[PDB]
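A.B. asks: Submitted below is the structure of interest, expressed as structure tokens.
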Amino acid sequence: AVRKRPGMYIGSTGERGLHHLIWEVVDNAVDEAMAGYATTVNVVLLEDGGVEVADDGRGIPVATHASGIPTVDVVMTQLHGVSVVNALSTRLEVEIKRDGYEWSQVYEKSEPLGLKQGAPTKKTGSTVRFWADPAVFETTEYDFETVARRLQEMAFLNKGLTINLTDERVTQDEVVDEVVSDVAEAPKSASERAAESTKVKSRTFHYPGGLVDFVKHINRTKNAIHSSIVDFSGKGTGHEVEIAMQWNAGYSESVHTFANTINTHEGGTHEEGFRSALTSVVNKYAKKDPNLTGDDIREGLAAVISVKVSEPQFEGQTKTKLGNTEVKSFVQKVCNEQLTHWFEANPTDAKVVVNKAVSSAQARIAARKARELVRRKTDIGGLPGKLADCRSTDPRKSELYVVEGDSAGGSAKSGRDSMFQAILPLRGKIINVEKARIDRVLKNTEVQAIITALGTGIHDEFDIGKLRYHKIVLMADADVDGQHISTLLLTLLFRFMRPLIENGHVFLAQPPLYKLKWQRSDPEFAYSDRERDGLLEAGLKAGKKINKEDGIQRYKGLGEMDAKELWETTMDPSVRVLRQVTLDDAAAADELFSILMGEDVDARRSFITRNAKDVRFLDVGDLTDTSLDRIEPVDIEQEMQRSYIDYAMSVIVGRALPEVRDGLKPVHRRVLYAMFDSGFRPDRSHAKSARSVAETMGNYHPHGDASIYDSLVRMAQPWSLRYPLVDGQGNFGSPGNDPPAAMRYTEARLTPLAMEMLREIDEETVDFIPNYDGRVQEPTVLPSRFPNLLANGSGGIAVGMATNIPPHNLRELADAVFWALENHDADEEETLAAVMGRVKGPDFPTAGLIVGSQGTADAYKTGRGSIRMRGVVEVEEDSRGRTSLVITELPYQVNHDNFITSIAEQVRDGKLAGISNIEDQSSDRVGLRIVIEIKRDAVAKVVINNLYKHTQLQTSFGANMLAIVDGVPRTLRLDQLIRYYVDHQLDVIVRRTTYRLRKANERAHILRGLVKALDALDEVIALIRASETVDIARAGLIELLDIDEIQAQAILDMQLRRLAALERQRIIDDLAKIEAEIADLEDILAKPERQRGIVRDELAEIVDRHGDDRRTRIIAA
Amino acid sequence: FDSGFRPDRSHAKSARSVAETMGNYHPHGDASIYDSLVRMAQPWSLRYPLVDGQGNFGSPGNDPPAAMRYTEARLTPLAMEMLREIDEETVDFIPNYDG
Amino acid sequence: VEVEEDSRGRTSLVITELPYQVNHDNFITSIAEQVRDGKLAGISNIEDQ
Amino acid sequence: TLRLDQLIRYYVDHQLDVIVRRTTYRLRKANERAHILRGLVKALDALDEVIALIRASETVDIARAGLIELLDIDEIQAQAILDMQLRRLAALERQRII
Amino acid sequence: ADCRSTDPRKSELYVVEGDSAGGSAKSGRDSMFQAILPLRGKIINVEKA
């Protein structure tokens, strides 16, 4: 019945509808706590796509209904709802505890099977278990963050209710904690690690304070002015109200209204009753200027209004607008009487909230006055030269495409149907309006262009009736920049143009995700993996042909498509499918937007870590699936979440955190792989840097030369890397402010150690993935035959994640690895204690000293520590007898020229005394030589100590041992860094041996075919000659000699020079040697002991040849 | 031409043509190179376009072309007449920037 | 330049071709600015269709 | 600063230069190909003895010197016979050379 | 980058473009009598200035 169109009931056949299944089951379960019969509601998310909703209420009526069948079946099968949940589910189970018994009922494809009576028990409640229909829904994977956000909210509205959420679709290594630690996990003993295998993400929400705890939660990130939250209630005839409010230092209205726990985002009678009463009370307290508007008072205010109406009447585009005219009168009476009570009882707090409204009133007055001066100064108006208008003058028919200028500005203006489609190319950067005030928001030229295009105005002067386009389409890229822009456009709309979302005017473009490039047939377009797979299958079964590498194009940017393509696939109303932005919960969305776009770096860093990797689940809804202007509704909560996680992970992986296995970021790895593939080896003459920059650019990293050349130069500088990976020729700059020379002048090649990063990469030792254009392959990780991440270190900061791994001594690290190889079975504590003691501490390329061992110890056992670095000072006396301090060494990454400047700036300002001059006498022959002449009056020791105190001559290294582990950002202990590295090394060796064996058997097969031909050479040559075409010579060879097609091709492609006596023997000799190589290769695969020895012997060989003396001296105190 | 980005073959990402130019002939920023490519592709710039482009190459107004990694480019048949038999020693060649 | 009369009967000029190398966006802005400054008269609006 | 006739003539002068250089190159590479083909033809006519010479020979360097004396050929012509694959000894491939 | 020598007769100043040989001149030099002035900006045409 309902199955025919999900829509008119559940909303959409996607995420919105999938989450709407949980909402209905949770709503009637929460209805018990509102009635005062339930205290605990427990929600469980199952691995099989099921949801368990348990309560301790009264239980679903089991008694025989007036029709004939029991009431439990009537509510579940017949409409008037939870009956829709059963209608769009494959299986529904109900465990009811009512009338002092344990009832049990199972619904197979909505149809009931029978109500079974079980064990008698005095306790009451009900438990609902449902498995979503995979044939109906596009996805069956529930979002944990969305469910938790609504439950936390539901617990705020019900004082006596406790909500316990559990998520089973969690791996035993997945980040599950809401508050993610900035330190590593304690080392587990073999016992407690094994006992666990013989995990579930869980959250608890209980707020006794009710709406006071809600206001405290809203004003946690915001700075509350008054330390006293307003709390009052009112009881009516068929209604009840509860209001809590507190002002903050911010410049945004955070007022959330609810009716019978349901979020009334469209507002209504109850919100209007509060609003009118708030402006009445506030303005009356003033005791002569113009009256304060509601906007002025509500600006920087956090409030929650929760009404409980017996018979609720609804209005608006969504069922979230309370129209009960008796509630306006009721809320206004309760507000006017209780708001005056607070303003009189707390006058100290009242004076600041009125003054905050006064500041806000003068802010809009000054803005209107400044607006009026420019407003009347014969201007055409609109955005001339920016906006490309449509011919139509009717908003109903008019569509606006908001697109990034650099992405699809020109193509959208060309592809479009200029009769009803207008284009707004954003030719700048959209500011993050989350905590910004309307003045700063209106100062942004892109934000102002959007406001001018729409014609509505903003917050105070907003008018939905003046809207120029009834369709606002956001056309962003499916790349890091595109996803970032989406988050920024969604924040602008939610916070400043929310009614546009609610009235269904905000849309997101759905461009193709793939282009299937058939050899003969016309290119096809896929908007999902299931569509791509389906189109790929269907056309292979229609005999079409496609290249296995560069045959299916994956779109990242709209700028890849021609105007025609862009129109036909995403702009044409006859074939496009627009994604309508919906706002189902304004309170929940406010929490999500505040976390992601706010200023709480911790809650942000925590959100990204627990959502980093995609949810481990079997999405059966994406495996099976059963009009002109097509519209698909997507929720802002889900869409914003997707967008921010995608943006955050792209900058985290891309330029912030290195992969633990090789210690590299994509850029460095891509430069190194490009140089390697070009044959820029240490045994060959240097190649110009431009050559290496271009190879990286055109094949792996298609961005500006500067970023690529930056990676090359940093890997070449002997002061940047403890073990440089690029052998540079020419000017690569200085540890000061001297930059490298142009890439066309400097020369680069790989160092012998860089060759150890790339060692046997061609021997299928690492996973390769297709590159940016899918034409060729690039490695995911380099073999890294030496522990590079620890040896060379790594920096980088992106979206709340920062890394600082210091460089180390290769010889010392090798010992830690050698111990880890030999003692492969040792537990976490035994490894940690062994690695520490073998690796003394950080070893910087810029030598210097470390003062103390506490920070070094902290960084190894916890992944976080403060390592104090100190440079080396020498004392000199000239001819006359004048003393000067000579800086011979400095701490790591301290810029020489900036250090000299800081001292000079401190001396002239009198902050540093005893210094008479500073000079840079440094050269290759004299080493570092910063000469600081000291006044005859001054004591050398007293000047040196002041240089430690006030300059970078003594600075701290804030170690944060954070790296990418199996795609996830993780803070690690030293043992974890060594072990993860060793695991990669053993993987490289097994993958190496496997390849070598396959290619040895392939060579042997060929050589056996040539040997057969050499044994009967006379008749082989006679067969080729006698035969007319190459094919009969080929077929004749397969018959004459018991061989295959591959062997025949080896005999035919055989050169006449190979028939010589020393050349015939070369084949015979080579074939016999292969069987000994095969036995040894097969022996390595069968022996993990041999593989461990291969890692040991090859590392020792690298350490004996490239290992060096410690540079940084470790001193105490 | 040397890369084989000819009309008979599929468009290659503009970054490929920029990198090939940069590394072997014009070792300067990508911007100056991508500017040449774009202007030789734009039908409002050239009376006889020498580059055949795929994607957003901008507009005769202030709309810039998309990033070189997104746009695709190959020679037009007219550009093939420019390079026609250049491998047949028809023109004087000189050593490139690194000889 | 082409001439058009709409539903209302309002007259508007339509630029269908421009000289070589003249930037369309800069052309619209110069008209807009010259109208704003009072240098150009008889124009009520400019649109890129 | 040029006149239309100067712009037209300098262009026409470049086109004539391109054709003379194209004809020169094409003639040189035609003679180069033919010299190699004449060697292959010599080897095809005396195939039994050419194959027998290489097979009896110890090294490839003692094989080349014998091939230069067997057929009336030079170093460049002899190398092309050594680099000639077994698949080229097919009747239509032998005729293709001719 | 200063030289140790205070004698103008013995002292030498190498005026170089920072982007060209700022680093290499400062490293290669004999810092006893050779000083380096890397030009980190643009020299203006002073002819009619």
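All residue numbers given for chain B refer to Swiss-Prot; the residues shown span 60-158 in order.
Header lists the method as X-ray crystallography, 2.6 Å.
Placed from the backbone N, Cα and C atoms, the Cβ positions cover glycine too.
Pulled these from Swiss-Prot:
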ACT_SITE  B:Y129  active site, O-(5'-phospho-DNA)-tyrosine intermediate
MUTAGEN   B:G88 to A  Confers fluoroquinolone resistance, IC(50) is 2- to 26-fold higher than wild-type
MUTAGEN   B:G88 to C  Confers fluoroquinolone resistance, IC(50) is 3- to 43-fold higher than wild-type, in strains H37Ra and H37Rv
MUTAGEN   B:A90 to S  Increased susceptibility to fluoroquinolones (makes sequence more like E.coli), supercoiling, relaxation, decatenation activities still inhibited by MfpA
MUTAGEN   B:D94 to H  Confers ofloxacin resistance
VARIANT   B:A90 to V  Confers ciprofloxacin resistance, in clinical isolate
VARIANT   B:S91 to P  Confers ciprofloxacin resistance, in clinical isolate
VARIANT   B:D94 to A  Confers ciprofloxacin resistance, in clinical isolate
A.B. asks: Distance between B:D94 (mutagenesis position) and B:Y129 (active site, O-(5'-phospho-DNA)-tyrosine intermediate) at the Cα atoms, whole Å?
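C.D. replies: Per the Cα atoms, B:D94 (mutagenesis position) and B:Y129 (active site, O-(5'-phospho-DNA)-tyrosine intermediate) stand 15 Å apart.
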A.B. asks: Of these recorded positions, B:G88, B:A90, B:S91, B:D94, which are close to chain C by the rule of a Cβ under 8 Å away?
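C.D. replies: Qualifying residues, whose Cβ lies under 8 Å from chain C: none.
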A.B. asks: What whole-number Å value do you get for the CA-CA distance of B:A90 (mutagenesis position) and B:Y129 (active site, O-(5'-phospho-DNA)-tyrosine intermediate)?
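C.D. replies: Roughly 15 Å, rounded to the nearest whole number.
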A.B. asks: Within 10 Å of the Cβ of B:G88 (mutagenesis position), how many other Cβ atoms can you find? Include all protein chains, please.
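C.D. replies: Other Cβ atoms found within 10 Å: 17.
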A.B. asks: Which of the three DSSP states, helix, strand or coil, fits B:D94 (mutagenesis position)?
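C.D. replies: Going by the DSSP assignment, B:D94 (mutagenesis position) falls within a helical segment, counted as helix.
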A.B. asks: What recorded positions from B:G88, B:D94, B:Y129 have a chain A Cβ less than 8 Å from their own Cβ?
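C.D. replies: From B:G88, B:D94, B:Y129, the ones near chain A are B:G88, B:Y129.
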A.B. asks: Would you count the other C-beta atoms found within 10 angstroms of the C-beta of B:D94 (mutagenesis position) for me?
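C.D. replies: Looking across every protein chain shown, the total is 13.
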A.B. asks: Please give me the CB contact count at 10 A for B:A90 (mutagenesis position), counting all chains in the structure.
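C.D. replies: Result for B:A90 (mutagenesis position): 11 neighbouring Cβ atoms inside 10 Å.
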A.B. asks: Provide, as an integer number of angstrom, the distance between the C-alpha atoms of B:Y129 (active site, O-(5'-phospho-DNA)-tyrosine intermediate) and B:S91 (variant position).
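C.D. replies: Spelling it out, the Cα of B:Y129 (active site, O-(5'-phospho-DNA)-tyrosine intermediate) and the Cα of B:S91 (variant position) are 17 Å apart.
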A.B. asks: Count the Cβ atoms, other than its own, that fall within 10 Å of the Cβ of B:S91 (variant position), considering every protein chain shown.
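C.D. replies: Taking every protein chain into account, the count is 12.
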A.B. asks: When you measure from the Cβ of B:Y129 (active site, O-(5'-phospho-DNA)-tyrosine intermediate), how many other Cβ atoms are you left with inside 10 Å?
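C.D. replies: I count 27 other Cβ atoms within 10 Å of it.
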